[PDB]
Amino acid sequence: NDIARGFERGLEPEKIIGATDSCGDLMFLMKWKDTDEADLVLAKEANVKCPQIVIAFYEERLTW
Amino acid sequence: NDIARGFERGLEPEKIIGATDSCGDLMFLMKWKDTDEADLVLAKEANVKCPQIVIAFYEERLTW
Amino acid sequence: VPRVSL
C-alpha cells in the first residue's frame, strides 16, 4: 500500500512528531511549517530531504 | 484532525487496512477503490460515510 | 494490531 506521501503536499517540514514501522517501512508523522497539519512520510526519504529534523527527532528519544 | 484527511481526496473507500488511537481520536487507514493508495480517516466520519466497510473490519477481527 | 474482545 502506498501510504506515506506527505512530501507530495509540497509543504516545508518542521518537526517529526511520531513514527511507526507498523505498515512495513519506517514512517514518520511530519508536522509542517506554518500549519497545524501533519502527514506520514517515509523515513528513507526524510533522511535525505530533512536530515537535521530526522536527527533532532532521534535526539529527544535517547535512553540508556 | 490535523492528520486524518483521506476523505478530502474524494476517492471511493474500499477497505480499512488498519486502525490507531495513538492520536487520541480513533483513526482508520482506508484503502480506496482500484488503487493501492491508502490514507488515514477519522473513524467517526467513516462510521457515517461507509458503515458497512467499518463493520466488515470490526467483524473480521472478533475474539472471545 | 486491534482485536475486538467480547
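For chain C, we keep the numbers from Swiss-Prot: what you see runs 485-490, in order.
If you check the header, you will see the structure was determined by X-ray crystallography, 2.4 Å.
Heads up, the Cβ atoms here are built off N, Cα and C, so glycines get one too.
Annotated features, as they stand in Swiss-Prot:
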MUTAGEN   C:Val488 to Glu  Abolishes interaction with CBX5; when associated with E-490
MUTAGEN   C:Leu490 to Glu  Abolishes interaction with CBX5; when associated with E-488
Check your understanding: Which residues does C:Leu490 (mutagenesis position) neighbour through Cβ under 8 Å, counting only same-chain ones at least six apart?
Key -> none
Check your understanding: How many other Cβ atoms are found within 10 Å of the Cβ atom of C:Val488 (mutagenesis position), counting all protein chains shown?
Key -> 11
